[PDB]
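*Asks:* Handing you a structure now.
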Amino acid sequence: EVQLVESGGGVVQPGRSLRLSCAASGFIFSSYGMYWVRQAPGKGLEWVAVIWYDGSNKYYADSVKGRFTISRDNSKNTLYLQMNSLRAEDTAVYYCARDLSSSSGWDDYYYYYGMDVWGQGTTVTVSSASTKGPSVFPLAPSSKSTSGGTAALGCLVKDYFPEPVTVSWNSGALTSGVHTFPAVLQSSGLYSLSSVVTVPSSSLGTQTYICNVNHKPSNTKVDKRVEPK
Amino acid sequence: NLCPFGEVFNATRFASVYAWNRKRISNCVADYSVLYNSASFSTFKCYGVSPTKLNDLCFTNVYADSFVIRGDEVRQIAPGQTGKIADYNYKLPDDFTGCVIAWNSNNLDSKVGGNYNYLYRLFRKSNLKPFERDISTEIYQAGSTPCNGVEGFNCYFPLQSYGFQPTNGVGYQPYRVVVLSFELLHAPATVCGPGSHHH
Amino acid sequence: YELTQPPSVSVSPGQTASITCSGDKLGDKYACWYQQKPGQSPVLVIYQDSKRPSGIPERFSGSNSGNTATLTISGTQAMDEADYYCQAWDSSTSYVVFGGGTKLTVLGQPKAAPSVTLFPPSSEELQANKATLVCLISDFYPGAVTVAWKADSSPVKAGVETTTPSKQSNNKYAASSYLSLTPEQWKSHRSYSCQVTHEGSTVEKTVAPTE
Ligand SMILES: *[C@@H]1O[C@H](CO)[C@@H](O)[C@H](O)[C@H]1NC(C)=O
C-alpha cells in the first residue's frame, strides 16, 4: 500500500519555528517529485513547495519564500518542511503529496503531472499563547420555545484557546436532537462554541438536562444543569 | 571549474529525438565564447538573449537538451512551429529564451548500408506540450477496432526509424542538435560567465 | 498567474455537472482536477487535461482548450457532492497553481426553511460581567444561510461571529451566530433581533432585556 504520513504539527507561538515530516512507504520514494500543500480552515488548497525526486531543485510559493525550506532524505523515505518565522496566517492543515510521474534516473529530466497520492495531513495552529479552559453558561429554554411542539436548550462554551473541546449530554445518555457546533475563533484568539438539543416542551419538569464539557489540554471538566429559570 | 559542455556537444553517442536527453548544468564557469567561436555550427539561433553578453551573466541553472534529427527538420526546433518533430517529439515554448545549436553529423551517425538506431515518433493521439517528452511504445490505434497484442486493422507501432546513409541528400542527413535553456530563479546563481561581478 | 473557478455549482442527481477553470493560455499547460469531501484529503480525479487515474469512475471526464479547462461529471450521484479544485503546473519555473475551488452540491433533498432560536444572555454570564446573545439556526437543507444582527431595527456593526453551516445528523444543516455585549449595552436597548436569510426568505427573532 502506497502511504504518506504527515507528523510534527501542533500548537506553536508566532515568530517561532517548527519542522514537519512526511513518511512514505510502499513506493520507490527516491524516484518522485514531492509537494507540500496547505489548507487554512474554511479556505482552499494553497501550494507551498515542491522538490525534485533527488532534491536538486526546489520551488516555493511567494507567501513562504525565504521563510520555509523543503528537503528530503531519500535513504530514509522522508520529506521535511522547515517552517521558520511562523506568522498567524500559516495556521492550516499541511499535506504532503506525491507527483504521479517518476524519473528513471538517467538524464535530469522531470515533468510534473497530477499529485495522485496525498497524506492525511498534519495541523499547525500558530497562536499567541493563552491556553485556558472554557467558561460554560446555560442557554435556558424560553417561553417561545415552549409553545411549539418542542423546545430548544443548550450550553455556551466560551473563551478557551486550545481548539479541541468535547460536549455530551447526560453522560451520553441524551443523543438525538443534539447538534454541537464548530467553534468560532474570536479576534481575542480564543475559541467559543455552542451545543444545543431540541426536546419535548412537557418534559422540562420531569427530565433533567446536564451538559458535560471536557477540555483535555487544560484538564477542565464541567457539568452544567440547564433549568428553565 | 569549466562547465562540462565538452561532454554534451562532443558526446560520443547521441539520443533519438523522441527520447531527447537533458543535461542540467550547474556550479561551474560557462565559457560561452568557446561555443560561438567554434565556427563549425550550421545553426546557432538565440532568442531573447545577447550573443556574447551571456558571457557576463549568471544563471540558477542551464539545461542542455540534445538529440538527432534530419536536416530539413531543424527548422522545427524553434518557437511556434508545427511538424512531425515539434508536434510529436520536441516542442519549444512560444516565450523561449535560449539558444538552438545544430551541426551536420553525417560522418558520425550515417553508416554504409544505413543507420536505423536514431528513431522519431510518427503517430501520437495529440500534441506535446512545451518541454514534454514521450517514450511510450503503446500501440497506436488509427482504426476503429481495439488492438491489444501487436497489430491489426490500422494498429501501427508509434516509432519510426530514420534511415541515415552517407549518400542521402543534405536535407535527409543526420544533424545533431543542442538546445540551451537558461533558468534564473530567486536562489544562488551557480552557472556564471567569466566576465561577471562574482570573480 | 491565477486560475479562477465558479464558487458554487448545484445539480440534481443523475444530471450532468460541469465545472470551469480559466487562466491565461491555460490550453498550453496541463490541468488537473481534485475532489475533496469534508474532513478528507484531496483525491485526483483528472490529470493531463482529460486522463482519469486508476480506480476513478468513468463518469468523470475532463477537457482543456483555449483558456478554459472543464471537469464534467455525467450522471452525477450523491457521493459526488464535494469541493472540486483545478490545478496547473506551469511548464515554466515549475510553479503550481490551484483554483479557488467549487462547492458542487447534489440536491438529494427538498428545500427546508431554517428554524431560528434566539437566546438572551444567561444570568450566570451577566453575573460574570459579560453578555452574549446566541442565535441558533437549524434544519435548513440548502446549506447556505445569511445572518444579520440589529438593535431596535438599527443594524449591529461589530461583535458578531458566525459559523459556516454544518451537517446535523438528519442530513440537514445548522449554523450559529454570536453577538457580544457589555451588560450596559445589553440593558440599554429596547430589543435585539437576529435576521436569518435562506434562499430569498428571511425570518427574524427578537429578545428584550425585560423578557
Ligand atoms: C570538442 O572537440 C573539438 C575537437 O577539435 C575541440 O576543438 C573542442 O574544443 C571540443 N570541445 C567542445 C566543447 O566542442
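If you go along the chain as it appears here, the first residue is 1 and each next one adds 1.
Keep in mind that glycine also has a Cβ here, set from the backbone N, Cα and C atoms.
According to Swiss-Prot, the record shows the following:
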type    : residues                              : note
DOMAIN  : B:1-194                               : domain 'BetaCoV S1-CTD'
VARIANT : B:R13 to K (Swiss-Prot position 346)  : In strain: Mu/B.1.621
VARIANT : B:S40 to P (Swiss-Prot position 373)  : In strain: Omicron/BA.1, Omicron/BA.2, Omicron/BA.2.12.1, Omicron/BA.2.75, Omicron/BA.4, Omicron/BA.5, Omicron/BQ.1.1, Omicron/XBB.1.5, Omicron/EG.5.1
VARIANT : B:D72 to N (Swiss-Prot position 405)  : In strain: Omicron/BA.2, Omicron/BA.2.12.1, Omicron/BA.2.75, Omicron/BA.4, Omicron/BA.5, Omicron/BQ.1.1, Omicron/XBB.1.5, Omicron/EG.5.1; complete loss of interaction with host integrins
VARIANT : B:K111 to T (Swiss-Prot position 444) : In strain: Omicron/BQ.1.1
VARIANT : B:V112 to P (Swiss-Prot position 445) : In strain: Omicron/XBB.1.5, Omicron/EG.5.1
VARIANT : B:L119 to R (Swiss-Prot position 452) : In strain: Delta/B.1.617.2, Epsilon/B.1.427/B.1.429, Kappa/B.1.617.1, Lambda/C.37, 19B/501Y, Omicron/BA.4, Omicron/BA.5, Omicron/BQ.1.1; Contributes to cellular immunity evasion and increases infectivity
MUTAGEN : B:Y120 to F (Swiss-Prot position 453) : Decreased HLA binding to NF9 epitope. Increased binding affinity to human ACE2
VARIANT : B:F123 to L (Swiss-Prot position 456) : In strain: Omicron/EG.5.1
MUTAGEN : B:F157 to L (Swiss-Prot position 490) : Increased resistance to neutralizing antibodies and human covalescent sera neutralization
MUTAGEN : B:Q160 to N (Swiss-Prot position 493) : Reduced host ACE2-binding affinity in vitro
VARIANT : B:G163 to S (Swiss-Prot position 496) : In strain: Omicron/BA.1
*Asks:* Cα distance, B:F123 (variant position) to B:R13 (variant position), nearest Å?
*Replies:* 25
*Asks:* For B:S40 (variant position), what residues in its own chain, 6 or more apart in sequence, show a Cβ-Cβ distance under 8 Å?
*Replies:* B:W103
*Asks:* Using a 10 angstroms cut-off on Cβ to Cβ distances, just flag whichever of B:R13, B:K111 is the loneliest among these variant positions.
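*Replies:* Each of the variant positions B:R13, B:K111 was scored; lowest Cβ tally within 10 Å is B:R13.
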*Asks:* Among the variant positions B:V112, B:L119, which residue has the fewest other Cβ atoms within 10 Å of its own Cβ?
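*Replies:* Across B:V112, B:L119, these variant positions, the one with fewest Cβ atoms within 10 Å is B:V112.
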*Asks:* Let me make sure I understand the structure: which of the mutagenesis positions listed (B:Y120, B:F157) has the fewest other Cβ atoms within 10 A of its Cβ?
*Replies:* B:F157
*Asks:* If you measure C-alpha to C-alpha, which of B:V112, B:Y120, B:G163 (recorded positions) come within 10 angstroms of B:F157 (mutagenesis position)?
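*Replies:* Of everything listed, nothing lies within 10 Å of B:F157 (mutagenesis position) (Cα to Cα).
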*Asks:* Rounded to an integer, what is the Cα-Cα distance in Å between B:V112 (variant position) and B:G163 (variant position)?
*Replies:* 11
*Asks:* So, in DSSP terms, is B:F123 (variant position) helix, strand, or coil?
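*Replies:* In three-state terms, B:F123 (variant position) counts as coil.
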*Asks:* Consider the recorded positions B:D72, B:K111, B:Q160, B:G163 and say which one has the Cα lying nearest the Cα of B:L119 (variant position).
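*Replies:* Going through B:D72, B:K111, B:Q160, B:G163 one by one, the closest to B:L119 (variant position) is B:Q160.
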*Asks:* Sequence gap of 6 or more, C-beta under 8 Å: which same-chain residues meet both conditions with respect to B:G163 (variant position)?
*Replies:* B:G114, B:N115, B:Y116
*Asks:* Would you mind sorting out which of B:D72, B:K111, B:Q160 (the recorded positions) have a C-alpha within 10 A of the one on B:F123 (variant position)?
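*Replies:* Matched recorded positions: B:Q160, sequence order.
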*Asks:* According to DSSP, does B:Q160 (mutagenesis position) sit in a helix, a strand, or coil?
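*Replies:* In three-state terms, B:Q160 (mutagenesis position) counts as strand.
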*Asks:* Given the recorded positions B:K111, B:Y120, B:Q160, state which is nearest to B:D72 (variant position) when distance is taken between Cα atoms.
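*Replies:* With Cα distances computed to B:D72 (variant position), the winner among B:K111, B:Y120, B:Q160 is B:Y120.
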